[PDB]
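Student: Following this message is one structure expressed as C-alpha cells.
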Amino acid sequence: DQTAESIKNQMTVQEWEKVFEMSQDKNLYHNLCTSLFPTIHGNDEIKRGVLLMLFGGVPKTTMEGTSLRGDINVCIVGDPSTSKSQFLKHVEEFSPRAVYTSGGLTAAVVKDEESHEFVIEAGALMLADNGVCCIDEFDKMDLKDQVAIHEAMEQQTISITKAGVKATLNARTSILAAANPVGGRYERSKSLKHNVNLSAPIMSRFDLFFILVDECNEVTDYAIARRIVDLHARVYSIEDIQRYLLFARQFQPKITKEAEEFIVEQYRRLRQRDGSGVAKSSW
Amino acid sequence: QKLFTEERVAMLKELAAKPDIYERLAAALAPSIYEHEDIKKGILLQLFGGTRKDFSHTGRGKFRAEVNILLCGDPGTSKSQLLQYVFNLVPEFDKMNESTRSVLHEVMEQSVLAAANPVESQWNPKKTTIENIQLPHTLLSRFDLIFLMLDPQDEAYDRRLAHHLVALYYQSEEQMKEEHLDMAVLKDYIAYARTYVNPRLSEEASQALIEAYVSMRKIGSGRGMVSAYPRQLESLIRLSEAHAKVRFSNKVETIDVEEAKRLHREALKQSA
Amino acid sequence: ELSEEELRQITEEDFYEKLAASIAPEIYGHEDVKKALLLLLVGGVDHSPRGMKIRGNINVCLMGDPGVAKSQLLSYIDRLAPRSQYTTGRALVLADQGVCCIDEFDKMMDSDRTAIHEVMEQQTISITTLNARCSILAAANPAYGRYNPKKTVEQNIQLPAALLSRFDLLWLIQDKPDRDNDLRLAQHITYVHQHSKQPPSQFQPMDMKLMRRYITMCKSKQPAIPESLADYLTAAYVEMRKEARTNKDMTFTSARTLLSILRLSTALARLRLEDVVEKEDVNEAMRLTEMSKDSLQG
Ligand SMILES: Nc1ncnc2c1ncn2[C@@H]1O[C@H](COP(=O)(O)OP(=O)(O)OP(=O)(O)O)[C@@H](O)[C@H]1O
Ligand SMILES: Nc1ncnc2c1ncn2[C@@H]1O[C@H](COP(=O)(O)OP(=O)(O)OP(=O)(O)O)[C@@H](O)[C@H]1O
C-alpha cells in the first residue's frame, strides 16, 4: 500500500486522472494555498508554511543507530484578534488525524485493578501520531507540559512512569502551536526571545517561525469588513487535496549534486548574513 | 407570541409612525430621571435587541445579537433607580477580581447591563476611564456600549435627584403609572418589535456599516487612540438591528447605522 | 418563655435606655455604643413586599485607639447572644441566625473579604449555597499606633472604603487624657475590683436570663412602616442629602444610609412591642446616626 502505484490501483480511474491533473498543474502551489484557507485574507506566507508542513519531509536513519527528523514544525505569533486560531481550526477541519487541544496530552496509565493490567489511555500527542498536533495557547502551558513537549520534539517519544511502570511510547508528529506575545503587543525593538515567553530549547527546536502584525491597513480593513458581511449575507475539493497529499507523501525525493552545491552556497550566504552586524537578527 | 389585538397593533403602528418614537420610547422608560437621554436610548435598544441569526450554514460560530451595556460613574447619579425601573418593567462590577475576570474571559471564549464605580469613590478627570474603573482591555472590549455618567456637584440637580430617590422609596407604582406613560403599552411595543420585526441588512446599510468600520480603524491608526477591532463591527450590526426594530422596520436603513454610530460615539465620549 | 409579671416589670417607658445600660455595666460610659449593640442583638425586621427580600440584620463596627475596652464589649455580646462564635481576623456558616464577633478585623484577608462582601449583600455563601444569616460585629485598631483625625478612615485603618460603608453604624472611640474623667474611671475600676461588682446606679441592672427572654419576646414582633410617617422620612432624607452635598468630605448619605435608618427604626419599634413604626423611632435612629457621624468627625 505504501507504493504510490499500489494505492493508485486501489484508486479509481477518475481519481488517478484527477491526481495526474493536480500533479501537472503549474500553479499548483497557489491553487493549494487558496483552496486550503479560503476564508482568511492575506498572510500568504503562513499559508505556504502550513502547506509545506502538511506535505512534510523525507525521514532518514543513520547507520550509527540514530534517527533523523523528517517533520517540520511551525509556530505562529501575532497580535490578538488576528485570526491565528482560525489557522488551527481549518487545519483540524482538513486533517482527519489532527488533534486540537488548548494547552492529558501525553498519556493516562490507569491500572484496571480488576484485571491487574496497566491500560494506558492515549493522550493528545499519541492520538496525533503520524500527523499534525494543533496546540493553541502554547504560552499558557505548565512546566510539566513544557518539559513533555520539549522531550517529544527532541526524541519523538513519550516516556511515562506511573506506579513503578516505566514505559516509552513512540510519537512522531508535527506541531502547529500558536501563542501571543507577552503583553499582547509585539515590540519590534525587542527580539523574539523577549516578545514570547517560552523556554529556550522549545523556541530553538521550532522552524518557520512566522510572526503576525495587524498593520492597520485601511484597504485590508475594508476587505475584512466586506468578507464578514458577505459571510453574514476552491480550485480543488478537499477530497481531491487529500488524495493528492497522500499520493505525494507516498513519494520520497532525494537530493541531487547540483542542489547540494546550491544548498551549500545558500547556507554560506545565510550564515554570512547572520554574522553581518548591519541589522541584528531576531534569532 | 401574544395574540396582539388589532386595536393594539394599530396603536403600536401609530406610535411607530411618529418620527420621535425613538426619543419618545427612550423617555417613556422613567422620564422622571433627569435627562440622560442617550443612556435611556441605549437601555431601550438593549430591551429591544438585535436579530437572532443562526450562522451554522456558514460553519462559523453563531453571532450573538444581544447588546452589552456598561454604566460608569460615581454614586449619586441614581443608576440604581433606572436599573430598578428596568427590572420592574422587564423581568460588584467595581470590585471585580483578576481571577474572576480571567474566569469570565474563559467563559466568554465559549444582554449585559453593568454599573461601574470608581476605585477611589470619586471620578478623576486626569485619569482615564479604564484606570478609574480598573478593568482590562479584553473585558471592556466585550461591552458594546460603555456610558460615562458624570455626577455634577450642582445643588439644584442633587436636590432633584434626592427628591426623586425618596419618591421612589415612597411612591407606589400606581402613581407612577398614572403620572407617566402606561407600562403595558410599552411592554406590548417591546414584545411586538422583538417578535414580528426581523430587519434585514440592505446594500446601503451594508456599505454604511463597512465605511463606519473603516473610519473606526482610521481613528485607531492614530497615535494614542484605541485601535478598532472586528467585534466593533458586530456591535454596530447589533445596534443597527435594534434601532431598526424600534421603528418596526423589516429592513435595516442607513439611518439606523448612523444612529448606532452616534450612540457609540456618545457612549465612549470620543469628543472629550 | 416569660410571665405577665415580667411583662409589667419591663413594660414601663424608657426601658430602652434601661436595657441599654444593663449591657456590660462594668464598662464605664459608651452609652450610645451599648444602645447600638442592643439594636444589633435584637435586629431589624425582614420584609418581602412584592417578593422583594429585605434583610433586617444589623452590622456594627467599633473603631478607635487600642485599649479602650473593645474586647470587653465584644466578649460580653458574644456571651449574651444565644448563638455566637468569637474569632479573630485570621465559621460564618456556624454563625447563621446569630451574631458573629470578629476581633482584630483589620488583619483579615481580602480574599475572604470578597466572601464577606457576598454575605453582607446576599447572606449566602455560593461555592450549592449555604445560609449565612449572621449579623457581624467587628472591631478594628489603627495601623500607625494611634488614630489621627487628620487622616481619613481608610488611611488610619487600612481597609477598603466600600466595606467600611457597608456597616450600618460605625463608631470611633478616642482616648483623651482628661484628668477628671481619668479619676472617675480609676474610681470605677477600683470599686469593681474591690466589691466584686459594679458601683450602684439609678436603675438596677437586668439579669442575663431575663434579658435573653425579653430579647426573644421583642424578636417575636414584626412591625411594619406606615406610609403616613414616610413623608417625614422624605423630609429627613432630603435634608440629610442636602447636608451631605454641603460638604462631600465624609461618607455620602447613600441609599444604604436610608435602608439602615429604616432597619434601625423598625428594630426600635420592635423593642417597644409595637407593630407600627412611629415618629419616635425615626428620631432615635437619626440621633444614633448623627452621634456616629460626630464620633467620626475629629
Ligand atoms: N485577513 C484577516 N485577518 C484577520 N482576521 C480576519 C481576516 N479575515 C477574516 N477575519 C476574521 O476576523 C476575526 C479575527 O479574530 P479571531 O477571533 O479569529 O482571533 P484569534 O486568532 O482567535 O485571537 P486570540 O487567540 O488572540 O484571542 C475572525 O472572526 C476572522 O474570521
Ligand atoms: N470605660 C472604660 N474605659 C477605658 N478602659 C476601661 C473602661 N472600663 C474598663 N477599662 C479597662 O480597659 C481595659 C480593656 O482592655 P481590652 O483588652 O478590652 O482592650 P481593647 O481596646 O479591646 O484591645 P485592642 O483593641 O488593643 O485589641 C481593661 O484593663 C479594663 O479594666
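Note that chain A is numbered according to Swiss-Prot, with residues 321-423, 430-559, 567-616 shown in order.
The backbone N, Cα and C atoms fix where each Cβ goes, and this holds for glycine too.
What Swiss-Prot records for A:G398, A:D399, A:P400, A:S401, A:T402, A:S403, A:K404, A:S405 is ATP binding site. Here the residue is the original one, while Swiss-Prot reports the published mutagenesis A:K404 to A with the comment Reduces ATPase activity of the mcm2-mcm7 complex by 50% and disrupts DNA replication. Does not disrupt formation of the pre-replicative complex onto chromatin. Abolishes ATPase activity of the mcm2-mcm7 complex; when associated with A-386 in mcm7.
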Student: Under a three-state reading of DSSP, tell me whether A:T402 (ATP binding site) is helix, strand or coil.
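Tutor: Coil, per DSSP.
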Student: Checking the recorded positions A:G398, A:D399, A:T402, A:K404: which ones have Cβ within under 6 Å of ligand 1?
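Tutor: So the answer is A:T402, A:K404.
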Student: Compute the mean position of the Cβ atoms of A:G398, A:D399, A:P400, A:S401, A:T402, A:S403, A:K404, A:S405, which form the recorded ATP site, and then list in sequence order the other residues of that chain whose Cβ is within 8 Å of it.
Tutor: A:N506, A:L538
Student: How many neighbouring Cβ atoms, not counting its own, are there within 10 Å of the Cβ of A:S403 (ATP binding site)?
Tutor: 18
Student: Only counting partners 6 or more residues apart, tell me which same-chain residues put their Cβ under 8 Å from the Cβ of A:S405 (ATP binding site).
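Tutor: Once residues fewer than 6 apart are set aside, A:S405 (ATP binding site) is near A:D462, A:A504.
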Student: 10 Å Cβ neighbour count around A:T402 (ATP binding site)?
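Tutor: For A:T402 (ATP binding site), the 10 Å Cβ neighbour count is 17.
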Student: Can you count the other CB atoms that lie within 10 A of the CB of A:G398 (ATP binding site)?
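Tutor: Other Cβ atoms within 10 Å of A:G398 (ATP binding site): 21.
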Student: Measure from each Cβ of the recorded positions A:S401, A:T402, A:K404, A:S405 to the Cβ atoms of chain B, and list in sequence order the residues where some distance is under 8 Å, or 'none'.
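Tutor: Qualifying residues, whose Cβ lies under 8 Å from chain B: A:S401.
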Student: Are there any residues at least 6 positions away along the chain from A:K404 (mutagenesis position) with a Cβ closer than 8 Å to its Cβ? List them or say none.
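Tutor: A:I396, A:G398, A:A504, A:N506, A:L538 - these are the non-local Cβ neighbours of A:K404 (mutagenesis position), listed in sequence order.
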Student: Please name the residue among the binding-site residues A:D399, A:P400, A:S401 whose C-beta has the most neighbouring C-beta atoms within 10 angstroms.
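Tutor: Ranked by Cβ atoms within 10 Å, first place goes to A:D399.
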